[PDB]
Amino acid sequence: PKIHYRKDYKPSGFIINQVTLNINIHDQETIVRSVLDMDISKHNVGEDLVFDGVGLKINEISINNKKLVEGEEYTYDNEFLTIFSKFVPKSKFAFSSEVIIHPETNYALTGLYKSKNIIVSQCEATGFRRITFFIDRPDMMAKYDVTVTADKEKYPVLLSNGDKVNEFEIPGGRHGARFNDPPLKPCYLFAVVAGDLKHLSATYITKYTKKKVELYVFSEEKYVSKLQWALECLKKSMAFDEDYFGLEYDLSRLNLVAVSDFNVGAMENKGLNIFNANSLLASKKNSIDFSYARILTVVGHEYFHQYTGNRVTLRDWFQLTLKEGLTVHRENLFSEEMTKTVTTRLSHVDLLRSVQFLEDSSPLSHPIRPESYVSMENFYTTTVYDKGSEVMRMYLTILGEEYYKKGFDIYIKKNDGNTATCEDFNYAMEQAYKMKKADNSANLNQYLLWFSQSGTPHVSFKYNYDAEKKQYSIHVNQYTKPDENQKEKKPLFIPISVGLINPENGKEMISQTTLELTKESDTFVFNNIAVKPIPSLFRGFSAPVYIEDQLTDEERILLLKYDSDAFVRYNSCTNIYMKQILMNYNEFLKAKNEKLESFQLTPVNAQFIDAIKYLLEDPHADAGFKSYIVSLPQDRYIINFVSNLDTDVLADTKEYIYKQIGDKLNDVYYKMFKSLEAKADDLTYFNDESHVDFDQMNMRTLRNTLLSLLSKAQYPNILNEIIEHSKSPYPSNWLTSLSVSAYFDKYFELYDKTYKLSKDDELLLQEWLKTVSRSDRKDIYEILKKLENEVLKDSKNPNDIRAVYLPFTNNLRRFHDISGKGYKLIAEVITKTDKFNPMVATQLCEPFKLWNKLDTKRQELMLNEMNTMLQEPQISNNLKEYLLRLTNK
Ligand SMILES: O=C(CNc1ccccc1)N[C@@H](C(=O)NO)c1ccc(-c2cc(F)c(F)c(F)c2)cc1
Ligand SMILES: [Mg+2]
Ligand SMILES: [Mg+2]
Ligand SMILES: [Mg+2]
Ligand SMILES: [Mg+2]
Ligand SMILES: [Mg+2]
Ligand SMILES: [Zn+2]
């Protein structure tokens, strides 16, 4: 079990200058011939030449056209090809090889594989070595000349990186295409695609050089009608990079390709971006609303990599957050600008503070630049991506837009065409910082701790107001809990975007202000503050921290109603809910523990309920924001605040709070559900795939949230509304009708109706599976067995498996059944999946990430299943390493 250490980075003793590939796809095998034009680097010390090569069948290998002989001159152990140094030339030489691989049976979806009838590659991070021999690491930059051949009837469309420079016929019904890609690239950005693909295309003219760029979007023929939105999103992405960052695409063509079988969302292979079909394809008749934001963000994300990852690439994999954190940040800026809805930023914060905060307080906790790894497939985490994105966003908060753009351009201009490290980016930001502060003594050395220190900081506040002096003080403290990565945690550079709200009229009392907290504690004083303010803290969620605002619920209500910042309003609401949840949770827990025959629960604050009503009834307030305020915080957010969390007690706590609020507001909810119908379900543009209205989609979100609240409440005759909702043309609506009908005897009638609506579109059927999996059904285990027998079967498609099982694992009452039967079920699925796709097997482990935060009985139950999976003799490297880390072995 080889551990790679960040501090051990050393350049290779070799250079690979040119790659010339011939990939010949046949019925039962694929033959890969490769010539590498190589050289000896200045770091060489006479070592053996060792290539990565995993699962390759060697036909021959040669150096300078002399066939090498196994045993005497090289050894191969299915992982490394070692050429003994006595046979390695001392000057420029050619290494060639012919190997056989088998994409048809490559169900792990790394390297070269078959997805339905498409041959497709996935090489990030270390998958190129499953295609041919290489020094498979991103600092080995080379030129590529790639020829693909295949049966012409089965595979008429051939694609790789670069320019297609030849197309030719081959005897026996075959054909070939040659692709030359002269710019240097790392091998993880290599890609090849072969299939019977159909496309949409357009021409984009760049903003400054006025270059014509051909844009192509590809899918299997059945789904070509679902490509239109992706093409629009690509045009939008190109314009945003031009408009915000001044960056234009440099190549003549950009291809996007959807495949059905994909481990993640999409991949930024140079000029040949490859997508999970669920993140590229949509139509209004066959997709839920969520698909439209997903395609926009994933198309944008892969496009933004062309600069932040492709043109400026990574020195080594420890720098992953340099391209992923920065590209997620660029993707989020883009998405916020395109949607023009406050819920876009709120949705990102919601994900961070539930999923990523849980990870950062789990045994898996790591900084955004870890110190070591064993599995590279396990290295791709919400910490590296989403905390990384918040760390890259804090630079923008600190610098402001003008100086951020200046620093970002310094980064691009200095590193374009080269590998880079996190320090290179911090250095570029620091030059901007010196400019903004007007002294070359300023530095961002402390900022680097955001890359090395794991765990979530806690920031807490105390206040003081002197009415006679008109002087206001904010006392701030920061603290990070020690963990396995640092025994002593250092103070970070924390930017705190702040406003001060006048509680009498709701107005801003100071200009835009970002406090720079760089010590364990500091006191920030404001003069000429005419009345005691309510502070608006961490506007926009300006640092990835636990905020302890120390405000009363009365103060939080005033911010919720009258503050200018969407996040602080949403967070104030969140904090009111959390105070209520923790109180009622403890009251329910004590009654359970003490076996009480009677007890009292503290009711929900009536003025809070009044404020929710006030906002809901405001016709000028945002429908998406409204949907957030009527929803309790996510379970995975709540769990960060409770030790030994009893999931039944939490389910009872949530049920009480929702019933308390609904008992007061259900008539408001119903009136709104009806009044929103006309605008929410407007069909004017239903047959225009280019017309996407994020505000309208947010009104549907609000309607479907309200319908869920009313159905759980058994609001009088709400089943009539449910049935009518099932007839809506919009899948978001008619799939909602299935889930909310769970509380009625019509559930299985709607189950069958929506199945019939879904079964003939692959992606819609997966959305149907998720809806079933998520259904609040007491017979959910029996239902899951029915899905297994009738729909899922032995599919190896990750989208199918994830759709059936992951939503169910969020069922607080049923997945965490005290028998442990839910833990048993998902562990059986993980073990079964691990036989053919270890990466996806580790994704299915997600519900176990909180195991040591549950009550002691459920801890034991989860740990038992995890130890059972660890005892499987055939466990993958991925799954073993993951579960060993997660269980603190
Ligand atoms: O789709 C997404 C969504 N985010 C996300 C996914 C997973 C974890 C954390 C964040 N993220 C992609 C990206 O960043 N695209 O730009 C991405 C992610 C992973 C690999 C990859 C694939 C493999 F098959 C591997 F074996 C491997 F090691 C890595 C490729 C692309
Ligand atoms: Mg093999
Ligand atoms: Mg323009
Ligand atoms: Mg995203
Ligand atoms: Mg299928
Ligand atoms: Mg540990
Ligand atoms: Zn990415």
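Quick note: numbers on chain A are straight from Swiss-Prot, i.e. 196-1084, in order.
Yeah, the Cβs are placed from backbone N, Cα and C, and that goes for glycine too.
Here is what Swiss-Prot says about this protein:
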- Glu319, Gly460, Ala461, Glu463: peptide binding site (BINDING)
- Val459 to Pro: Severely affects substrate specificity. No effect on Zn(2+) binding (MUTAGEN)
- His496, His500, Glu519: Zn(2+) binding site (BINDING)
- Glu497: active site, proton acceptor (ACT_SITE)
(request) Among the recorded positions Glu319, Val459, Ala461, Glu463, report those whose Cα falls within 10 Å of that of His496 (Zn(2+) binding site); none is a fine answer. (result) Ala461, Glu463
(message) Are there recorded positions among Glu319, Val459, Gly460, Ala461, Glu463 that sit within 10 Å of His500 (Zn(2+) binding site), Cα to Cα? If so, list them; otherwise say none.
(response) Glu463
(message) Around the Zn(2+) site formed by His496, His500, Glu519, list the extra residues of the same chain whose Cβ is within 8 Å of the site's Cβ centroid.
(response) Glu463, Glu497, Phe499, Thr503, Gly504, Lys518, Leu521, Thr522, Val523, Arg525, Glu526
(message) I need the neighbours of the peptide site defined by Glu319, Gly460, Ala461, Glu463. Which other residues of that chain put their C-beta within 8 angstroms of the C-beta centroid, in sequence order?
(response) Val459, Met462, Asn464, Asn468, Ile469, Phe470, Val493, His496, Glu497, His500
(message) Near ligand 7, which of the binding-site residues show up if the criterion is a Cβ under 6 Å from one of its atoms? Options: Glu319, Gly460, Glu519.
(response) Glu519
(request) Please give the greatest C-alpha separation between any two of the peptide-binding residues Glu319, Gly460, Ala461, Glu463, in angstrom, as a whole number. (result) 13
(message) As a test of the contact definition, list every same-chain residue at least 6 positions from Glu519 (Zn(2+) binding site) whose Cβ is closer than 8 Å to its Cβ.
(response) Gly504, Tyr575, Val579, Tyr580, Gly583
(message) Most Cβ neighbours within 10 Å: which of the recorded positions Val459, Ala461 is it?
(response) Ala461
(request) Compare the Cα of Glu497 (active site, proton acceptor) against each of the recorded positions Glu319, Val459, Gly460, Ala461, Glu463 and report the nearest. (result) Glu463
(request) Please work out the number of neighbouring Cβ atoms within 10 Å of the Cβ of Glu463 (peptide binding site), leaving out its own Cβ. (result) 23
(request) Calculate the distance in Å between the alpha carbons (Cα) of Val459 (mutagenesis position) and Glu319 (peptide binding site), and round it to a whole number. (result) 11
(request) Pick the one among the binding-site residues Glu319, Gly460, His496, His500 whose Cβ has the fewest other Cβ atoms within 10 Å in this structure. (result) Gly460
